[PDB]
There are 2 protein chains.
Amino acid sequence: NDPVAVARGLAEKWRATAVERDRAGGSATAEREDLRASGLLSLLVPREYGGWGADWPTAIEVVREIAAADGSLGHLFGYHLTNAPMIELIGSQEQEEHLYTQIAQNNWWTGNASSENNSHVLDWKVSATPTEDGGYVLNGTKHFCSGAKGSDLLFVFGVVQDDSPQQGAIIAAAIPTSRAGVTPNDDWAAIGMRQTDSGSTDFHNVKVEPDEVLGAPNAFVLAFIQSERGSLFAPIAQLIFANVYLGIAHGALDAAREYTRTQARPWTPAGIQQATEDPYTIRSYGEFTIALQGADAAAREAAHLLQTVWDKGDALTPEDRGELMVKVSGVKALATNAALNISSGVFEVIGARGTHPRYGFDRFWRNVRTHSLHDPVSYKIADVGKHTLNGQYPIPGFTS
Amino acid sequence: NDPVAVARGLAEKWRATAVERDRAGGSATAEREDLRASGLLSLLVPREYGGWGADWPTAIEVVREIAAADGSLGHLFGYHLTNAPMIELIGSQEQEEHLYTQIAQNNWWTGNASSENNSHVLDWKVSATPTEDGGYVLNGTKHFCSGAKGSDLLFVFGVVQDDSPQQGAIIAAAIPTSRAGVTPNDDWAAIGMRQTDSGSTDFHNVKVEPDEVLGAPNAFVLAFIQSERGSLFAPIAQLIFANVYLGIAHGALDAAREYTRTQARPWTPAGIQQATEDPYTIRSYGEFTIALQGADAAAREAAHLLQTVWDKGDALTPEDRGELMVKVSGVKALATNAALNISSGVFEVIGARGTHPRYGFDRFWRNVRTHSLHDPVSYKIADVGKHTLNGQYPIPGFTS
C-alpha cells in the first residue's frame, strides 16, 4: 500500500548495523532477506501480475530511502529494479506475463551479467553458441556483474562469436541463476559499495532455452540504433544511479547534522560557544543543503519525464528519448558532484573525533566515490553540452 | 649528506608495502626502524650536537618525500621534527646541549603528549603537581598524543591545578618515554593516518626532574602573549602539516598517472582510442597539476620566510611572527583544498577497476581527510581575511 513507508521501516532497522556491515563487507544476507520478506522486490511489477505497480517517481523514492540508510543496499535494490523492465523493453508479451508473474509470486531477486560497456562485442567474455533447437549455450566469465550472486533470476548477455548468421549479435536472456553451469563468484571487493555483490560469474556450458531469449539476436543494439523502447535502458539505469547518489548524500548530511548537534565541540580559540552557532559551520550546512536542493529538484523533474516517455510505449520518438537522456545526463552530473562534495565536505564540520572507525563516517564518500565511476561523468556533461549548443542527442547505448 | 636522497631511498623501499600497511594499520615498526637507521631523525638537530643541521626548507623537502610515499609516515616523521625545537624555543642553552646531543647520538624518536588545543587549561587531563625539588609529578591521561607510543623522548605538557602559586600554568617537559608511570596506549584508530600512533598516554605519578622542565611555568603561554620565540610553535607545526598534505597529493597524482598510463582503458563509446589521449582526462591532470603548482610555490616561499624569522632568534618582532603566521595560514588552506580535491578527483581518471582494495587508491584521501581536521581550515582562511582587510594578526596559540 505504501512502499515508501515500508522502505522507511527497513532503513530504520538497517541504520543500527550500517557501520558494522560496511566494515565487514561481503554479502548483506540478512538485509537481502529483509527486502525479500518486505515484498518490495516486485515494486515495479504491474499489479496485474502480483506486483505493486508503482510509478517511476514512487519506486525512485523507495530507492532514495534505502540508499540514505545504506549506499550498497540502495544500489543493490535500485539496480535489481531495472532488470525486469528489460522484458517489456525487448521481450514478448508472453514473456512479460510469465516472468513478471513468477518474479512477484516468488519474490525473486534479479541480477545481471549483461553488458560490457567498454569492450567491443567480439571481445566480450561470455559467448553464446546457437543450438539446433533455437537456444544457445553460454560459456565464459563475466567479470563485473550486478547482484548475480544471491539472485534467483539472472539477466545475462552473451555474444555469438562463431561464424553463423548471428555472428556478432548480443543475445539477451533471462535464466534461473541456479541453472547448472552458472557460478556467481564471491569475489567482490572495493573501497565502497562493498555489499553490492558485483563480482564475477562463470558460465560453463549453460543452456539458454529458446523461450528464455529476450527479443531477436542483437535486439538491444537494433533498438539503440532506432531509439526504440529498448533504448530506455540507459535513462532508466542512469536516473536510478543518480538517485542512489542523492540518497547517500542525504545520509551523510543527516549523520553530520546529528553529530554537530550532539558530539561536536566549538572551536574555543575563535571564541565560539556552541558548535551549532559557528558561522562557518552554518554556512557549510547551507551550502550542502542548497546543492541538494537543486539536484533533488532536477531529479524529480526527470522522473516525471521518464514516466511520460515510459507511458508512451512503442509510440516514443527518437526525439522523446533523446530529450529524456539529456535531462537524465544532467541529473547524473548534478548528483555525482553534489554527493561527492557533501560526503567529503561534512568532515569539516564533524571534526577530528569523527574520524574514529566507530562512526564509519567515510562510508558515504567511499560508496559514492566507487559507483560514480561506473561510467564517466565527463561524457554525461559533454552530452548535455552537445545538445545545448548543437541540438544533438546522445548516441543510444548501454550508458547513454 | 643529502638527506633528501636518503628520503627518496626510503620512499622506494616503502613502496611495495604501502597498500598492505594502510590496510593493516597499527604501528609501522619496520619503517620506524628504517628511519632510525637512516639517521634522519636528527635532521634538524644542530651539527655541533651530532645532527644534520639542515635548514627548514631542506627538512620540509624530506617530509614531503616521505609524505608522498606514506601519509602516516610523513606525519609521524614531520611531527617528530617539531618536538626538539621546543628546547630552543623555551628551554635553556644547557638543555639544548644535553637533549640535542642525546637525540642525535642515540638516534631517538621524539613524541609528544602536549597541548589540548581546544580545552581551557584547568580542564586539561594531565595535571602537574609541583614538588619540593622544583620538579613536578604528572597525573592523568592525555587522550590525543602524537607518536608517544614508540618514542624514546617524550615532550609532555601538564597543567598545575592545585591551589599553589603556579595555579593554571602549563608546564612543558622532556622526559624519557620509559620514565616510571608513563604508559603510551595502543588505542589509535582512524579512517586515515592509521600508522601515526596518535592514541592516548597515561601518566601515573610520573616524576619530572627539575632539569627536565622546559622554561618557567606557563612559558609557552607567556611567549604567545608577547610573540616571543616560543610563538613559532604554530607556524612551524602548521607549515609541516601543509607540506604533509602536499606530499600526499603528489603521491595520489603520481599513483593516478601511472595507472592511467598502464591500466586505464579508453571510453570506447566516446570513440577514444587511448586513455592517455582523452581530452577530459588530460584536462583533469592539468587542473590537478596547476592546483599543486600554486600551492607548492606558496609553501616554498613560506619555508624561506620561516627560515628568516627563525634566524632572527630572540630579535623576532610580533610583526615578524604575525606576517609569517598569516602566510603559513594561507599555505595551510591551499594545501588542504588541493590535497582533498586531487586525492578524491584522481578517481575520475583512474576509473572503476581502480576501486579494488589491491590498489589502495583511497588511502591518499583518507589520510588527508583525517589530518586536515586537526584544526579548522575555516579559521585559517578567516585569519588571512582579517589580515587582508584589517591588518590584524592571528592571536598566537598552539594552532595560530
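What you see of chain B is 18-417, where the numbers are those given in Swiss-Prot.
For all residues, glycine too, the Cβ spot is worked out from N, Cα and C.
Record features (Swiss-Prot):
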- B:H92 to F: No production of DBTO2 from DBT (MUTAGEN)
- B:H92, B:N129, B:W205: dibenzothiophene binding site (BINDING)
- B:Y96 to A: No production of DBTO2 from DBT (MUTAGEN)
- B:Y96, B:129-134, B:159-163, B:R282, B:369-370, B:391-392: FMN binding site (BINDING)
- B:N129 to A: Almost no production of DBTO2 from DBT (MUTAGEN)
- B:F161 to A: No production of DBTO2 from DBT (MUTAGEN)
- B:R282 to A: Almost no production of DBTO2 from DBT (MUTAGEN)
- B:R370 to A: Almost no production of DBTO2 from DBT (MUTAGEN)
- B:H388 to F: Very little production of DBTO2 from DBT (MUTAGEN)
- B:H391 to F: Very little production of DBTO2 from DBT (MUTAGEN)
- B:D392 to N: Very little production of DBTO2 from DBT (MUTAGEN)
*Mapped DSSP class for B:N129 (mutagenesis position), helix or strand or coil*: strand
_I need the nearest neighbour of B:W205 (dibenzothiophene binding site) among the recorded positions B:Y96, B:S131, B:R282, B:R370, B:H388, using C-alpha distances._
B:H388
*Spatial separation of B:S131 (FMN binding site) from B:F161 (mutagenesis position) - C-alpha basis, Å*: 9
_Spatial neighbours of B:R370 (mutagenesis position) among the recorded positions B:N134, B:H391, B:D392, defined as Cα within 10 A: which are they?_
none
*Taking Cβ distances under 8 Å as the criterion, give the subset of the recorded positions B:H92, B:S131, B:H388 near chain A, ordered by sequence.*
none
*Using the Cβ centroid of B:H92, B:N129, B:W205 as the reference point for the dibenzothiophene site, which residues of the same chain not in that list have Cβ within 8 Å?*
B:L93, B:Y96, B:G128, B:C162, B:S163, B:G164, B:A165, B:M210, B:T213, B:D214, B:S215
*For B:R282 (mutagenesis position), which of the mutagenesis positions B:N129, B:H388, B:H391 has the nearest Cα in space?*
B:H388
*Rounded Cα separation (Å) that holds between B:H388 (mutagenesis position) and B:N129 (mutagenesis position)*: 16
_Distance from B:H391 (mutagenesis position) back to B:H92 (mutagenesis position), taken between C-alpha atoms, in Å_ = 12
*Using B:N129 (mutagenesis position) as the reference point, find which of the mutagenesis positions B:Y96, B:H391, B:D392 has the shortest Cα-to-Cα distance to it.*
B:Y96
*Just checking, which of B:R370, B:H391 (mutagenesis positions) has the fewest C-beta atoms within 10 Å of its C-beta?*
B:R370
*Determine, to the nearest whole angstrom, how far the Cα atom of B:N134 (FMN binding site) is from the Cα atom of B:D392 (mutagenesis position).*
8
_Cα-Cα distance, maximum over B:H92, B:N129, B:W205, record's dibenzothiophene binders, Å_ = 14
*Between B:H391 (mutagenesis position) and B:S131 (FMN binding site), what is the CA-CA distance rounded to a whole number of Å?*
14
*Rounded to a whole number, how many Å is the Cα of B:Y96 (mutagenesis position) away from the Cα of B:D392 (mutagenesis position)?*
15
_C-beta crowding around B:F161 (mutagenesis position), within 10 angstroms_ = 19
*Could you list the residues of the same chain, at least six apart in sequence, whose Cβ is under 8 A from the Cβ of B:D392 (mutagenesis position)?*
B:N134, B:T416, B:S417
